[PDB]
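Q: Take this structure, written in structure tokens, and hold onto it; I'll ask about it next.
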Amino acid sequence: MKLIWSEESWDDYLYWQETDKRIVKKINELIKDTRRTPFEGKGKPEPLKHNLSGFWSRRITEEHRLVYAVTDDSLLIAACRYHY
Ligand SMILES: [Mg+2]
């Protein structure tokens, strides 16, 4: 499964690398778990609605969530800072 970062989500991730290493580790942990079970597991995975229909969200922290989408061959990260 290829990992795809939107330009904004990669910037989010870089922000964390230069702000909080434990948040980076949690993001990594969530991505690895998602590779295992796409729609369940760590971070209490929940499907998003309305304008974000088609995406999922896992908890990094209360304020920050990993927003993503899973296709037959890829994990797309839409954002990893704030709720979206
Ligand atoms: Mg953003």
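For all residues, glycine too, the Cβ spot is worked out from N, Cα and C.
From Swiss-Prot, for reference:
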ACT_SITE  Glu46  active site, proton acceptor
MUTAGEN   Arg65 to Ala  Loss of RNase activity
ACT_SITE  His83  active site, proton donor
MUTAGEN   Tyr84 to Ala  Loss of RNase activity
Q: Based on Cβ atoms within 10 Å, give me the single least packed residue among the recorded positions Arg65, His83.
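A: Fewest other Cβ atoms within 10 Å, among the recorded positions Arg65, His83, is found for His83.
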Q: Using the alpha carbons only, what distance in Å do you get between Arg65 (mutagenesis position) and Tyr84 (mutagenesis position) once rounded?
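A: Each residue's Cα considered, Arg65 (mutagenesis position) and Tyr84 (mutagenesis position) end up 7 Å apart.
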Q: Please list, in sequence order, the residues in the chain of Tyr84 (mutagenesis position) that are at least six apart in sequence and whose C-beta is under 8 Å away from its C-beta.
A: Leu48, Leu52, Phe55, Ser57, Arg65, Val67, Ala78
Q: Do you know offhand how many angstrom separate the residue listed as 'active site, proton donor' and the residue listed as 'active site, proton acceptor' by C-alpha?
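A: Given the Cα positions, the residue listed as 'active site, proton donor' is 12 Å from the residue listed as 'active site, proton acceptor'.
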Q: Kindly assign the residue listed as 'active site, proton donor' to one of the three DSSP-derived states: helix, strand or coil.
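A: Once the DSSP labels are grouped into three classes, the residue listed as 'active site, proton donor' ends up as coil.
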Q: To see if you understand the setup: which same-chain residues, six or more apart in sequence, place their Cβ under 8 Å from that of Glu46 (active site, proton acceptor)?
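A: Long-range Cβ contacts: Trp56, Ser57, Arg58.
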Q: In the three-state scheme derived from DSSP, which category covers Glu46 (active site, proton acceptor)?
A: strand
